[PDB]
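One structure is given below, encoded as structure tokens.
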Amino acid sequence: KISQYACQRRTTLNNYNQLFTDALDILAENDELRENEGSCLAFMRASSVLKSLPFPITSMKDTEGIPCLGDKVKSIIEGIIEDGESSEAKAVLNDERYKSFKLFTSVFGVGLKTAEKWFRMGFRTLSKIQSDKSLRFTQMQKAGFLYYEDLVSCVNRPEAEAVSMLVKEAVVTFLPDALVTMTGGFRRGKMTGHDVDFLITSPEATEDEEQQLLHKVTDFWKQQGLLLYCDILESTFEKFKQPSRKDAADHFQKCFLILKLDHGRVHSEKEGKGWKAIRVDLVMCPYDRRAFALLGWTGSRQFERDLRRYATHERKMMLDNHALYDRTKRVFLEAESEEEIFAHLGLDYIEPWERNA
Ligand SMILES: O=C(/C=C(\O)C(=O)O)/C=C/c1cc(C(=O)c2ccc(F)cc2)c[nH]1
Ligand code: NA
């Protein structure tokens, strides 16, 4: 029996139901843009469960016993079986508000509020936005426009590995015992990503050394002429606070960067300016919380939502990126690995490449 929870499903990148899930993903994305959180959630859960199937849906009978498939979702599956396409998702793809929101948010530094503002001003193209002499842009948006073509191109694994080398070389210069792990999509087996994310932790660093590392590493890159953009978010982490009841927020020290990646550092099968701008995120966490942070930053976003929902509703536990709290035993549960977190929750271990929910 297929569980309603992504954390009780194995979701690998061999998606047999891309015809259905690409449509459901578009409808969920439109509901996010239209601020319809409820309808968004229903389409995300339906898309997620179909991504886990080991076979393609070829008739309505194949949907029997599959959870998270309400009547609205089943009508969308029925229509795709009939025609080979979703009329509902096709209408979203041709919608002017949806097209504008996709296009504008594809710029680094542009979220739902700025995209809505520009749309209501009558803007429809990035060319008209950039060349407008009255518009005022944040420093994030200026970088987003300057390096747009590079940031809109997918980061591949040879590029992610080249970035990993840079991160590790910089980090070990200041903390030689530090552990640097590539997280996000690449850890789940993806060939591409929009960014490259890393979790950094040190077993011997002090609280001050831990705080200063991202400042030292980015100053080093600034000197090297490799830092194209940098925003460091100081930690708001509280060692003894109960985990989030909320989509949980991460309170660890982190930075959102754009790095200059020289082509010579990339060992690929394959030109231009000789470098590529890459979006990189670095997260620093205390050594004892490394398993919770790793589990949170590995994703997918749906796997994280269901993990936290399962912990609350089925185990009366509170989970976030920083800790796991047992409300019955009134104790925080310790973990040296992700395997121990799964064991605490009474879940069979799901490998990172099986978390593509
Ligand atoms: O790739 C996906 C999700 C989908 O593709 C899906 O469910 O379909 C997530 C990867 C991922 C999560 C992040 C964050 O950006 C992140 C995490 C925690 C946080 F507090 C703030 C930001 C980095 N790794
Ligand atoms: Na954006």
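In order, the residues displayed for chain A correspond to 149-394, 396-419, 424-510 in Swiss-Prot numbering, which applies throughout.
The way this entry was determined, per its header, is X-ray crystallography, 2.6 Å.
For all residues, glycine too, the Cβ spot is worked out from N, Cα and C.
In Swiss-Prot this protein carries:
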- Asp170 to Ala: Almost complete loss of exonuclease activity in TDT-L; when associated with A-29 and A-473. Decreased transferase activity in TDT-S; when associated with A-29 and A-473 (MUTAGEN)
- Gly333, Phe334, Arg335, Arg336, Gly337, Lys338, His342, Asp343, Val344, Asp345, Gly449, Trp450: 2'-deoxyribonucleoside 5'-triphosphate binding site (BINDING)
- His342 to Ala: Nearly abolishes enzyme activity (MUTAGEN)
- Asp343, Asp345, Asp434: Mg(2+) binding site (BINDING)
- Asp399 to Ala: Nearly abolishes enzyme activity (MUTAGEN)
- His400 to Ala: Reduces enzyme activity (MUTAGEN)
- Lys403 to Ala: Nearly abolishes enzyme activity (MUTAGEN)
- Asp473 to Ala: Almost complete loss of exonuclease activity in TDT-L; when associated with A-29 and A-170. Decreased transferase activity in TDT-S; when associated with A-29 and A-170 (MUTAGEN)
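Shown here: features listed in Swiss-Prot, placed on the structure.
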{"residue": "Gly333", "record": "2'-deoxyribonucleoside 5'-triphosphate binding site", "DSSP class": "helix"}
{"residue": "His342", "record": "mutagenesis position", "DSSP class": "coil"}
{"residue": "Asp399", "record": "mutagenesis position", "DSSP class": "coil"}
{"residue": "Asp434", "record": "Mg(2+) binding site", "DSSP class": "strand"}
{"residue": "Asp473", "record": "mutagenesis position", "DSSP class": "coil"}
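The Mg(2+) site, placed at the center of the C-beta atoms of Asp343, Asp345, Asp434, has further neighbours from the same chain whose C-beta lies within 8 angstroms: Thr331, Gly332, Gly341, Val344, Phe346, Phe405, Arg432, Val433, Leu435. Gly449 (2'-deoxyribonucleoside 5'-triphosphate binding site) and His342 (mutagenesis position) are 18 Å apart (CA-CA, integer value).
Taking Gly449 (2'-deoxyribonucleoside 5'-triphosphate binding site) as the reference point, the recorded positions whose C-alpha atoms are within 10 Å of its C-alpha, out of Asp343, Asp345, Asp399, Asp473, are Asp399, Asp473.
Annotation for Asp345 (Mg(2+) binding site): spatial neighbours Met330, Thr331, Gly332, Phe334, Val433, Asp434, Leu435, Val436, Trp450, criterion Cβ-Cβ under 8 Å with sequence separation of six or more. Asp399 (mutagenesis position) counts 19 other C-beta atoms within 10 Å of its own C-beta, drawing on all protein chains shown. Proximity of the recorded positions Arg335, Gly337, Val344, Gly449, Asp473 to ligand 1, judged by a Cβ distance under 6 angstroms to any of its atoms, singles out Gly449 in sequence order. The recorded positions listed here are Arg335, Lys403; among them, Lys403 has the most other Cβ atoms within 10 Å of its own Cβ. Residues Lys419 and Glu424 bracket an unmodelled region of 4 residues, and their Cα atoms lie at a distance of 10 Å.
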